[PDB]
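Structure first, commentary second.
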Amino acid sequence: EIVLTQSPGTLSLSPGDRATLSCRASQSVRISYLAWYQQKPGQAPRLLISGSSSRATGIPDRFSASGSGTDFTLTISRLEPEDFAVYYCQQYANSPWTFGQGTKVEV
Amino acid sequence: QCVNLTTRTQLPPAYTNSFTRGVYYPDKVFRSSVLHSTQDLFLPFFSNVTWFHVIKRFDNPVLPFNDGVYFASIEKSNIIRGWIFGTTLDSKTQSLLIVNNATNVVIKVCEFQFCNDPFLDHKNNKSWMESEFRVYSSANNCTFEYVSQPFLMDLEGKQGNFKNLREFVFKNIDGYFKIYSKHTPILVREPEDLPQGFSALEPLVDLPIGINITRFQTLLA
Amino acid sequence: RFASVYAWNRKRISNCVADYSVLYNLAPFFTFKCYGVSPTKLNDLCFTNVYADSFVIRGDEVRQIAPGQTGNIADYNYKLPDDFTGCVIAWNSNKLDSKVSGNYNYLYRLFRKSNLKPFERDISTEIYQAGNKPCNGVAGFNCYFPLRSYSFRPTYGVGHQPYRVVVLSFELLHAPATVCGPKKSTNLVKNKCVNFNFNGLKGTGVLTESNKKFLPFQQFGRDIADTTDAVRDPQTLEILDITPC
Amino acid sequence: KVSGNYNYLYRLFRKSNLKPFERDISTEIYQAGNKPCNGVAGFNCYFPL
Amino acid sequence: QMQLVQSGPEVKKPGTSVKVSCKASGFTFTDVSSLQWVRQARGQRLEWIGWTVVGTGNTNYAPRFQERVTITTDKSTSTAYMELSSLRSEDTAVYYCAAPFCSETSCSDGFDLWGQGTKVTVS
Ligand SMILES: *[C@@H]1O[C@H](CO)[C@@H](O[C@@H]2O[C@H](CO)[C@@H](O)[C@H](O)[C@H]2NC(C)=O)[C@H](O)[C@H]1NC(C)=O
Ligand SMILES: *[C@@H]1O[C@H](CO)[C@@H](O)[C@H](O)[C@H]1NC(C)=O
Ligand SMILES: *[C@@H]1O[C@H](CO)[C@@H](O)[C@H](O)[C@H]1NC(C)=O
């Protein structure tokens, strides 16, 4: 029973440019339990940022997580060619995850 | 709990002599019609003794304990209700406590919070109970507690024609303490002092406390 | 009724005669391994203090309480010191402890930040901070109870039957002893040469019936030369004079 | 041995002591209790090695 | 390597029972690690089928996922048997089992590993 709103829904930027995304949850505010995942079309998904404070193995330096309020922001240093996938942001503390529609970056 | 009764009506000391009291069995194993020379610690014969009284009148002064000591007292009701044995007796070190107050004997080795003038017998107006059960409030760590079954004890307060006379004596050898007690009944000797005579004794208790004791103070009420 | 493994109850026994012959006739008693002394010579030692711990463990982890061993239940709830003195007594109890509907009256800890010293009664219900970030309040992600409960069913076979185990550890001559076992009393021979050990008296000489008048606590008999010439026989008030033939 | 050398043994159970420089070599089945535990080890009957 | 192995695509019919098994090579379910299951449709929003703990036995599911789906955890094989019943035409999607590397040492607040799942289609 969680409503997730991700913006912008669509991105039209030149390749290699810096990108920013934000998202919000209608449930109770959690500052340390937000994670960003990417799923490839027809391939296994991969995590990007876990806990909004650190990266996992193989995570590029482009992905950065920030946010003081309910909104959580993910910044990408450059539109890397194989990073053009669909983004999802998920909480952990609240009710079982109701995954959002998904923010996908493409040219 | 206690009350600062104070009002010490002290009287000058008097003289007394320990004629021949305090000869015990060192190890009673069947010596028959012989003369045996033993070496132990005893009261030297004809040892001097300082005397004080309590009658209104009430004295509970402080007297240091020193390497084996005789004490004596006269009643018919066991008016005195406690005896401390320690080295500082200011709620800082474990102290022995021997009580023969109402019906049963109590021994406790603990760091008692001794009152200034502790009592256990104050109750209007001449009848008494075991009011103010504890004269101590400090108990940090102490294990040597025992409750010894009644010996020949006294009932009701009696004044005149004294028939009960208690002497204690205190032996200490580098931690091994021993208490010898004679609670003698049927003594027709009212006026002055201990009876002159001989009587075989037995060490009331041997005990390895292993602590340091050098002082005490009398507890009667 | 027994306490849990982590919440083990310690009962201290002292100042008595400890007879292990009336205890060795237990029916389901099979686990027995003593290291400090031989089990057959447990009746001739005097003990300063004796305390026992009673707890119920699974059939598979019965030997996990043995000294020098490690395991999921033997490292977080209760353990024995490596220089464990004495030996434990364990017996299978599948008729009383096991419940048809499932027994869930005991807890075992599988999660801990570190280990615990043997012979420790310290335990708490503090949650296990499995996650990197601090976890408090309620359970979230990577936040689970460090303890789990027994699941005992009568349909279970070996490896899950509850065992009622008592641990008998003790100090050895660290103080004037309080607990001693039964002592040998091997008859008595009269009017005949015999070696004797009457409460610590050693000598040689026939034992004869004597009628001297001792006193309530007079045991020995001493002569002019300071040698024994009379002894009070233990377990009796009889007095016997010791002389050659 | 790191894996464990279980070829070295010792005794713990004997009916009575032995004279100086005496051997035993062999190991009979030991019955500890009054009841004769014939056969193999178990209750009041054990392996003295 | 840190990889998850699973069966290939499956085609089935409504009114049956489906058992799905996925293993992990180089990764174990241990006592702390807890896995979860997701369903991915043709570019649609994901849904959390449920997550279970192998060791503590904690059971959690979505409100609509408490009558036809079950996860059974096997520690010996370190697997999660997924039982599905009364399958409908909406189950034509890819099922993924995901667990993070959290084995008694350290882990983060997210799911690390991700298997290829099974492309299950029910007609
Ligand atoms: C038991 O306590 C007494 C204290 O009353 C100790 O007596 C002290 O002895 C030292 C020896 O040099 C003196 O310097 C102190 O002045 C003494 N104390 C007092 C209050 O006079 C006694 O030594 C203790 N027993 C032992 C064995 O140490
Ligand atoms: C006497 O008074 C002092 C302080 O005035 C107090 O510390 C002490 O406990 C009192 N003693 C009794 C027996 O009431
Ligand atoms: C002993 O006591 C008497 C009085 O009873 C006194 O005169 C004498 O000086 C005392 N002697 C010692 C050594 O204390």
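The residue numbers of chain D are those assigned by Swiss-Prot, with the residues present covering 444-492 sequentially.
For this deposited structure, the header notes the method as electron microscopy, 3.3 Å.
Using the three backbone atoms N, Cα and C, a Cβ is placed for every residue, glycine included.
Under the three-state DSSP scheme, D:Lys444 (variant position) falls in the coil class. Taking the Cβ of D:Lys444 (variant position) as reference, no residue of its chain lies under 8 Å away while being at least six apart in sequence. Under its natural variant entries, Swiss-Prot includes D:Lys444 to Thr with the note: In strain: Omicron/BQ.1.1.
According to Swiss-Prot, the natural variant D:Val445 to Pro carries the following note: In strain: Omicron/XBB.1.5, Omicron/EG.5.1.
Note on D:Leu452 (variant position): other Cβ atoms within 10 Å of its Cβ, all shown chains, come to 8. Under natural variants, Swiss-Prot gives D:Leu452 to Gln with this note: In strain: Omicron/BA.2.12.1.
Quoted from Swiss-Prot, the note on natural variant D:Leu452 to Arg is: In strain: Delta/B.1.617.2, Epsilon/B.1.427/B.1.429, Kappa/B.1.617.1, Lambda/C.37, 19B/501Y, Omicron/BA.4, Omicron/BA.5, Omicron/BQ.1.1; Contributes to cellular immunity evasion and increases infectivity.
Here the residue is the original one, but Swiss-Prot notes a mutagenesis experiment at this spot, D:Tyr453 to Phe: Decreased HLA binding to NF9 epitope. Increased binding affinity to human ACE2. Residues near D:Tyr453 (mutagenesis position) in space but far in sequence (CB under 8 A, at least 6 apart, same chain), listed by position: D:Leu492.
What Swiss-Prot says about the natural variant D:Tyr453 to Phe is this: In strain: B.1.1.298.
Cβ neighbour count for D:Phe456 (variant position) (all protein chains, 10 Å cutoff from its Cβ): 14. Listed in Swiss-Prot as a natural variant, D:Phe456 to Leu is described as follows: In strain: Omicron/EG.5.1.
What Swiss-Prot says about the mutagenesis result for D:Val483 to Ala is this: Increased resistance to neutralizing antibodies. Proximity of D:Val483 (mutagenesis position) to non-local residues of its own chain (separation of 6 or more, Cβ distance below 8 Å) is seen for D:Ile472, given in sequence order.
Here the residue is the original one, while Swiss-Prot reports the natural variant D:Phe486 to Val with the comment In strain: Omicron/BA.4, Omicron/BA.5, Omicron/BQ.1.1. The Cβ of D:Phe486 (variant position) has 16 neighbouring Cβ atoms from other residues within 10 Å, across all protein chains displayed.
A natural variant is reported in Swiss-Prot for this position, D:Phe490 to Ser, and the note states: In strain: Lambda/C.37, Omicron/BQ.1.1, Omicron/XBB.1.5, Omicron/EG.5.1. Taking the Cβ of D:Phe490 (variant position) as reference, residues of its chain lying under 8 Å away and at least six apart in sequence are, in sequence order, D:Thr470, D:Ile472, D:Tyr473, D:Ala484.
The CA atom of D:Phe456 (variant position) is located 15 Å away from the CA atom of D:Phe486 (variant position). Rounded to a whole number, the C-alpha distance linking D:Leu452 (variant position) with D:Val445 (variant position) is 17 angstrom.
Cβ neighbours of D:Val445 (variant position) (same chain, under 8 Å, six or more residues apart in sequence): none. The recorded positions near ligand 1, defined by a Cβ under 6 Å from one of its atoms, do not include any of D:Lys444, D:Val445, D:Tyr453, D:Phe456, D:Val483, D:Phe486.
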